[PDB]
Amino acid sequence: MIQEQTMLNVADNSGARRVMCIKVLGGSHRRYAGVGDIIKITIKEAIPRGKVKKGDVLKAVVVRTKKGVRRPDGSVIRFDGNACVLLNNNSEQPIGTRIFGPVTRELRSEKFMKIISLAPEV
Amino acid sequence: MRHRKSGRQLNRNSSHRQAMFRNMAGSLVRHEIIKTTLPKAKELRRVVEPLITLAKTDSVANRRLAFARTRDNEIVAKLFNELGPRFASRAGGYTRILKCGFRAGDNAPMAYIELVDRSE
Amino acid sequence: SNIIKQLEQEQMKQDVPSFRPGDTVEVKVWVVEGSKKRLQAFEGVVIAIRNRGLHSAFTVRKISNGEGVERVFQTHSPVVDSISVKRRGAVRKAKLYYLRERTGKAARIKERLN
Amino acid sequence: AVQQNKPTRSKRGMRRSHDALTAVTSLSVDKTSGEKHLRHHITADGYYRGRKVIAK
Amino acid sequence: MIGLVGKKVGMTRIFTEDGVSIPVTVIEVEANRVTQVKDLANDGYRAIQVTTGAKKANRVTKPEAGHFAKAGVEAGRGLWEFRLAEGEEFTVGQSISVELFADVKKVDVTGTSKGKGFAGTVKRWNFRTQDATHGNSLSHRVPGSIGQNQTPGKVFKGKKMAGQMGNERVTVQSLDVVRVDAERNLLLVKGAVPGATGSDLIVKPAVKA
RNA sequence: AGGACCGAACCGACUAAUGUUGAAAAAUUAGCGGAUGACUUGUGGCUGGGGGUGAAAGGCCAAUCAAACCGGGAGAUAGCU
RNA sequence: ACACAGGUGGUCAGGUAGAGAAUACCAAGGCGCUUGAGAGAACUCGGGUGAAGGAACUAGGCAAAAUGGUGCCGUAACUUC
RNA sequence: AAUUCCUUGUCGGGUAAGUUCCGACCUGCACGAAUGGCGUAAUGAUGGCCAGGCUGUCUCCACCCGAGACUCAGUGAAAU
RNA sequence: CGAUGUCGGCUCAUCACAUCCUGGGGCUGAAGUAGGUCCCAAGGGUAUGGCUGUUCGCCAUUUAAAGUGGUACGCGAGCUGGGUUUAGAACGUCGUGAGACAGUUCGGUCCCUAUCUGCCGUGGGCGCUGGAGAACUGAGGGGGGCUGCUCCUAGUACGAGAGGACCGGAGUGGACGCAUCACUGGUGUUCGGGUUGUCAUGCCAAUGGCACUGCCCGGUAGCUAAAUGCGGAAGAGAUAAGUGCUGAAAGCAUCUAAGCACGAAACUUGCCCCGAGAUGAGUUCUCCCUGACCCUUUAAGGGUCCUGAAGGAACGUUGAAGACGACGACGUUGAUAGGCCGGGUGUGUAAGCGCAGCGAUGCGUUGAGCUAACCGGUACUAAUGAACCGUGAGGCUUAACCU
Ligand SMILES: [Mg+2]
Ligand SMILES: [Mg+2]
Ligand SMILES: [Mg+2]
Ligand SMILES: [Mg+2]
Ligand SMILES: [Mg+2]
Ligand SMILES: [Mg+2]
Ligand SMILES: [Mg+2]
Ligand SMILES: [Mg+2]
Ligand SMILES: [Mg+2]
Ligand SMILES: [Mg+2]
Ligand SMILES: [Mg+2]
Ligand SMILES: [Mg+2]
Ligand SMILES: [Mg+2]
Ligand SMILES: [Mg+2]
Ligand SMILES: [Mg+2]
Ligand SMILES: [Mg+2]
Ligand SMILES: [Mg+2]
Ligand SMILES: [Mg+2]
Ligand SMILES: [Mg+2]
Ligand SMILES: [Mg+2]
Ligand SMILES: [Mg+2]
Ligand SMILES: [Mg+2]
Ligand SMILES: [Mg+2]
Ligand SMILES: [Mg+2]
Ligand SMILES: [Mg+2]
Ligand SMILES: [Mg+2]
Ligand SMILES: [Mg+2]
Ligand SMILES: [Mg+2]
Ligand SMILES: [Mg+2]
Ligand SMILES: [Mg+2]
Ligand SMILES: [Mg+2]
Ligand SMILES: [Mg+2]
Ligand SMILES: [Mg+2]
Ligand SMILES: [Mg+2]
Ligand SMILES: [Mg+2]
Ligand SMILES: [Mg+2]
Ligand SMILES: [Mg+2]
Ligand SMILES: [Mg+2]
Ligand SMILES: [Mg+2]
Ligand SMILES: [Mg+2]
Ligand SMILES: [Mg+2]
Ligand SMILES: [Mg+2]
Ligand SMILES: [Mg+2]
Ligand SMILES: [Mg+2]
Ligand SMILES: [Mg+2]
Ligand SMILES: [Mg+2]
Ligand SMILES: [Mg+2]
Ligand SMILES: [Mg+2]
Ligand SMILES: [Mg+2]
């Protein structure tokens, strides 16, 4: 349930530490991104020698949210914070090379197969 | 918007309702019959009859509880000592309403509510 | 309603082992890992139980790699292969939601032992 | 918001088209005391359906 | 084909072998008993009329009882007509079971939606509320402006305004039939249907593919 | 020690909602400034209308004030309605 | 103008908690405010709580929400010290 | 610039994006020395701008407790 | 000019089409992809932000698109009051000065209880020709009508290659709408618990009152969205622009003159809702009523006596029905409501007693006690025969049967 102005932690060695969502892509007037949806972010905080720098503007797939994900049997998987993984603009595809914290199987998404293949849990 | 909701707000707030019905189960019990508006009478049955029920079992717990509601020992004396054993074998409906016309000063529908045997 | 019970309890499990909020359970859950069905383990503290017949459920909280993961299971879903009590927990409160405001050390809950 | 023209007496009439009261037609007489009373209501001497309930 | 009348029992769920929770509306479908057939000849159209359930005799009227009597079926809570369709044929007194649907696959379900009483514009029409704050005077949930100016100089018919919402006929189309159990008078359809628990429903095979 | 600080009474009146045929011809409620000082208040006194008084706004001078109120000139005058 | 939510100087200062004449609860004393009875629609007023988000509102964070005590530790620029 | 018309001047900063803000430039339409000039610690219910927290301000509204509204009884207005 | 308040915003919209997107089509300096231009088309759809009072604009980032206009430059008895914005004040500039600016700057009261029209809801009356209960037919009216992306066909047609389709099919989304409460949650001042301060119930223990429900932690039913189900259609008809067949007028040509085939989100249908006050008041099924008298201007006349059905309605118990009316359930041959029993659920181990400890407090009895609107049962309580309204066989004419 991410929207414009939402802050997210990063889930990769991209160097971004805090990003802010400035657009929920994927449809006119579309209001929320969650599950594994692709938002557009600006970067509010990065480390000193990272692959990205603060004030950069690219995209990211969201991979963890406080709202979580429902499953075919009713159950829910929630997360304590909201996290995404930076993708570069004209390719989606992740900038980082490693992934942190758990991710959900919804990512099965062909193009995010990498993310799951990295990344500790679920 | 009410759907399936019980309980009558009697144009009061929660505490006041509680105070009044406490103050009025004690009345009906003391006098075995009292005259009130019809709505209050109908609600009274929900406060009072479960005191009676409670009194069908004498125990230090139940008396104390009875005292928590009511907060008056004469009355918790009467349930338990008299009323509990009266209604010992009757399953509920310890009370009965008799409608009885209209209040002069404001036209409120009145009714007597009385214990089912009185004699008093 | 009498029909509905008929329908519901003919769909309920008759071996949900006992547990209570504070307990630490390991839930084994069927999942399709790529091409494979296979059991998979989720272990954490039961911080809430919703008791409602076929709809009964429990929320199991667990600190995965630095931050929390809560999942609520649907006690009677075929997805839930088995439930196991790894440690009897001693708390007093139906819903242990205060543990969210707790990290690592303050999070710990006495063992029940008894 | 107030009227621009005075409404007519006829209109006053029509508006009161529905405030006739209705007389009751439900009085019954108690079998055991012969006082009138409304259906399902007690009598003024406290009779109801023959038995003398109340007693005030 | 024709449809039956039933009662909305409640909702629950059917868990599926492969870990899916299908949410279902439990509809009771006691046998429907034909109380009148109609044809071109006599009525100008073909259809069955049916009753279902039972009615306290003291609450059946002379006229109703007359009618029921004729078809020689016992009174039900009501009567409902289903349009016959060139081919379909039925006889007075015939009993129709829920097994009518043993297939069909989807069904349209009609009920009388729960009753929300006098609803304002926000609820009834999803009107979006004004500022709570910033100066608003007695105008949060109010409905805004309702016209233009001299031109119209009136309000247009069908204007979205506050009033009764709920408690009207509503159809919900193409719901999956999940189960048909005649022995039990059960029709399980996937998803919620109109009306509070206990009220009448009409199930017809879904008209749309 | 202090036209010192925080803060009740007391003095005030920055914001908002309510009220606007008001509970009230200026207020209520929540917040707000001063609160030993150029403070605040009781009683009585003095200044009078081209006059007063004014840490000055044309403020205030009995629900009012770029000239009070009352009575008079007076039926001012009204090429206007 | 009203049996008007306004205005009106002074004196008195009980108990518990409290720095306190704040504040909560009480004592003495005084009161329930001169239409009531029911309903539990919209909408208005006054409050409580609110998933995820967190100023994206708006002229403006207006309004809310938030902070809030005591004692230690400890506090930058700048400075008329 | 409480002063600048042209003007959202130009450049820099801050923002994802800043007709405002800050720092600069000097082309001051039309600053300037007790009609005081330029500074200035502290003070300020003073104006402008940023940020942390905070939130129903907002996405986008839900639910609940209360005074009206609504029904009965009594009284009984108003503008026009 | 004895008052037609205003820029922008908010809310709500409604038309036009000179069409922004989606649809059809002609030409193209159209290979494909993607464009250009024009014709047809108004069914639906048609952005959030930074800055500024702004509209606009510029900028950032979306989108299929971010249309242009009219509606007192739509909309202040609907909100706002930033701009405009009287009275205070200041700068600059003008003026000897009072002052002034169509320069700037800081501050700065937005009334109105709806009679009529209109509109949204909802009743009462009468009518529909004896009266009544139903179920209908369907004239008419309203709703709805949007679209991305991926996959197949196919790396195919096309192309030197880059790239990359038409037609058709399959999925899965966005926004929107409806319903629903099963799930996930919110709330849940009527359920349970903890706790601060104080007062009371003599005291202890145990309780209750007040302090925003004192403050909090949870939470049943219900309501509910963020929750989960469904929708937009396919099809059919007649068309627009357009593409054509046959074909003369005009030995040819010609889509047209006669004749014929096609052709779009527009139209009529198909889908949903209302719907016989459709006074052109329709149809079908069922139900009820089988006494006499008097008078007058003697006629579809007025009255009286007796009668009083079907049904309506009343009264009570009431409802996921509700402002009130209304609608539904039930009224003893009874589950309608309350109570009562059992169960669930919530809370989370009451009180009391005992044991340990100096004590706070622990442990045991104990998953205890309590537990609303819930589920399954149960006549204990309340739903008394009755009253009232509505009648007593139903006009004339013609026709077809019928004696
Ligand atoms: Mg109920
Ligand atoms: Mg009242
Ligand atoms: Mg309702
Ligand atoms: Mg809004
Ligand atoms: Mg106001
Ligand atoms: Mg308001
Ligand atoms: Mg006109
Ligand atoms: Mg001082
Ligand atoms: Mg104040
Ligand atoms: Mg002070
Ligand atoms: Mg004096
Ligand atoms: Mg004055
Ligand atoms: Mg003069
Ligand atoms: Mg004079
Ligand atoms: Mg003279
Ligand atoms: Mg004169
Ligand atoms: Mg008084
Ligand atoms: Mg007074
Ligand atoms: Mg005090
Ligand atoms: Mg009183
Ligand atoms: Mg709050
Ligand atoms: Mg919230
Ligand atoms: Mg939160
Ligand atoms: Mg934050
Ligand atoms: Mg904005
Ligand atoms: Mg903004
Ligand atoms: Mg504020
Ligand atoms: Mg506050
Ligand atoms: Mg500057
Ligand atoms: Mg900003
Ligand atoms: Mg100067
Ligand atoms: Mg100076
Ligand atoms: Mg209320
Ligand atoms: Mg009245
Ligand atoms: Mg006027
Ligand atoms: Mg056109
Ligand atoms: Mg051209
Ligand atoms: Mg205008
Ligand atoms: Mg106004
Ligand atoms: Mg201004
Ligand atoms: Mg709930
Ligand atoms: Mg004690
Ligand atoms: Mg008290
Ligand atoms: Mg209270
Ligand atoms: Mg030819
Ligand atoms: Mg219909
Ligand atoms: Mg129980
Ligand atoms: Mg039951
Ligand atoms: Mg007769």
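Per the header: X-ray crystallography, 2.9 Å.
Positions of Cβ are set from backbone N, Cα and C atoms, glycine also.
Quoting Swiss-Prot on the mutagenesis of A:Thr97 to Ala: Reduced RsfS binding. DSSP assigns A:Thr97 (mutagenesis position) to coil, not to a helix or a strand.
Here the residue is the original one, while Swiss-Prot reports the published mutagenesis A:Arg98 to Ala with the comment Reduced RsfS binding. There are 11 other Cβ atoms within 10 Å of the Cβ belonging to A:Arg98 (mutagenesis position).
According to Swiss-Prot, the mutagenesis experiment A:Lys114 to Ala carries the following note: Reduced RsfS binding. Neighbour list (A:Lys114 (mutagenesis position), Cβ cut-off 8 Å, at least 6 residues apart, same chain): A:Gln93, A:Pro94.
All chains included, 9 other C-beta atoms sit within 10 angstroms of the C-beta of A:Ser117 (mutagenesis position). Looking at Swiss-Prot, you'll find the mutagenesis A:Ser117 to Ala noted as follows: No change in RsfS binding.
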If you measure Cβ to Cβ, which of the mutagenesis positions A:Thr97, A:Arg98, A:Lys114, A:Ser117 are under 8 Å from chain E?
none
Over all shown protein chains, what is the count of other CB atoms within 10 A of the CB belonging to A:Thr97 (mutagenesis position)?
11
